[PDB]
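For reference, the structure is listed below as structure tokens.
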Amino acid sequence: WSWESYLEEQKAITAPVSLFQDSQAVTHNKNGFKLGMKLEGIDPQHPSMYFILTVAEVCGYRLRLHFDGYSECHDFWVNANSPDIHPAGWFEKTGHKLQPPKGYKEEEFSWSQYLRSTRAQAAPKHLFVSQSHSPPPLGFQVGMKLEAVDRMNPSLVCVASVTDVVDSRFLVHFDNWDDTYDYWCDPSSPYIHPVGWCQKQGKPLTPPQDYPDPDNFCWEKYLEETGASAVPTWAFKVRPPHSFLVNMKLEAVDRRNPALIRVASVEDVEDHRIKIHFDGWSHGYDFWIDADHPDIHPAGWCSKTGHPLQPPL
């Protein structure tokens, strides 16, 4: 099996490398993660929360992480250049809370004692793209307010806050809800808008859960009562639409079995999202994904990184 001859049979082209973000394309970095190495990282299901994690499996430029003390059914895969993982010690140095391994009490966890108990090695710091040593996005401070699309319920644009800031990214949080709706992003995110965008556009703003007398909701009043400032309007940047075209081929992670990466095709497009089709599979498995998602890659990524690629069917 090769891409070169698949494109011959199908009379097709692959999405050029240039269409991708540098982080989605890069094949030449080595994966320094080793089995059993310990580190810290966000829970993909609770993206405001930080856990002790262990390297369970490595495959090419990808790794499977295990939540120490919890079930293996919660393991999840990341790339070796993921910004959602950090070296042992990071939470303490950067003002982040640890959710400790199952059974550990509130302030009981200490890396030095845990490495002694387990006889394990912390993943070296030089592996991590994200250690909070780079300059933040200008104008996005913790506690600042904005309007944000609920990505899980995207008809809704909602009262939101910045609750976390790490390197180039910040955490968007929906006021009065839990963190299940939270998402990390940058100043060019198409899902965020300045305070007052809805009113300007003539669009319904969703106020905080259980806000008293909702929709007499007023930004002016809310900002005053919460001692909070709006993210400055100048801070938001416009992201260009992507340039993926229908029938362009590429490689994508299977969301129902994330160990695997499959031959894939652009089925449909929006300005900032693409519809993925897995070649040879029912179109009932087609799914929408953001153009900047870490789990889509140019043709050749798997071959060049050491990851097996699943052929059609």
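Residues 274-586, in that order, are what chain A shows, numbered as in Swiss-Prot.
Quick check of the header: X-ray crystallography, 2.0 Å.
Note: Cβ is positioned from N, Cα and C throughout, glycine not excepted.
Lifted from Swiss-Prot, the feature list:
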- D316 to N: Does not affect binding to monomethylated and dimethylated peptides (MUTAGEN)
- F340 to A: Does not affect binding to monomethylated and dimethylated peptides (MUTAGEN)
- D423 to A: Abolishes binding to monomethylated and dimethylated peptides (MUTAGEN)
- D423 to N: Strongly impairs binding to monomethylated and dimethylated peptides. Abolishes binding to p53/TP53 monomethylated at 'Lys-382' (MUTAGEN)
- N426 to Q: Strongly impairs binding to monomethylated and dimethylated peptides. Abolishes binding to p53/TP53 monomethylated at 'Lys-382' (MUTAGEN)
- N426 to A: Abolishes binding to monomethylated and dimethylated peptides (MUTAGEN)
- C431 to F or R: Strongly impairs binding to monomethylated and dimethylated peptides (MUTAGEN)
- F447 to A: Abolishes binding to monomethylated and dimethylated peptides. Abolishes binding to p53/TP53 monomethylated at 'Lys-382' (MUTAGEN)
- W450 to L: Abolishes binding to p53/TP53 monomethylated at 'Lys-382' (MUTAGEN)
- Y454 to L: Abolishes binding to p53/TP53 monomethylated at 'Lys-382' (MUTAGEN)
- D527 to N: Does not affect binding to monomethylated and dimethylated peptides (MUTAGEN)
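Feature annotations (Swiss-Prot) mapped to structure.
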residue: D316; record: mutagenesis position; DSSP class: strand
residue: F340; record: mutagenesis position; DSSP class: strand
residue: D423; record: mutagenesis position; DSSP class: coil
residue: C431; record: mutagenesis position; DSSP class: strand
residue: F447; record: mutagenesis position; DSSP class: strand
residue: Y454; record: mutagenesis position; DSSP class: helix
residue: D527; record: mutagenesis position; DSSP class: coil
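In sequence order, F340 are the mutagenesis positions from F340, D423, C431, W450, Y454, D527 with a C-alpha within 10 Å of the C-alpha of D316 (mutagenesis position). Ranking the mutagenesis positions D423, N426, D527 by Cα distance from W450 (mutagenesis position) puts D423 first. Non-local neighbourhood of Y454 (mutagenesis position): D423, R424, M425, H446, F447, each in the same chain, at least six residues away, with C-beta under 8 Å from its C-beta.
If you check the mutagenesis positions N426, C431, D527 against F340 (mutagenesis position), none has a Cα inside 10 Å of its Cα. A gap of 31 Å separates the Cα atoms of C431 (mutagenesis position) and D527 (mutagenesis position). Across the structure, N426 (mutagenesis position) and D527 (mutagenesis position) place their CA atoms 23 angstrom apart. Taking a C-beta cut-off of under 8 Å and a sequence gap of six or more, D527 (mutagenesis position) has these contacts in its own chain: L533, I534, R535, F551, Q583. Around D423 (mutagenesis position), taking its Cβ as the centre, 17 other Cβ atoms fall within 10 Å, counting all chains.
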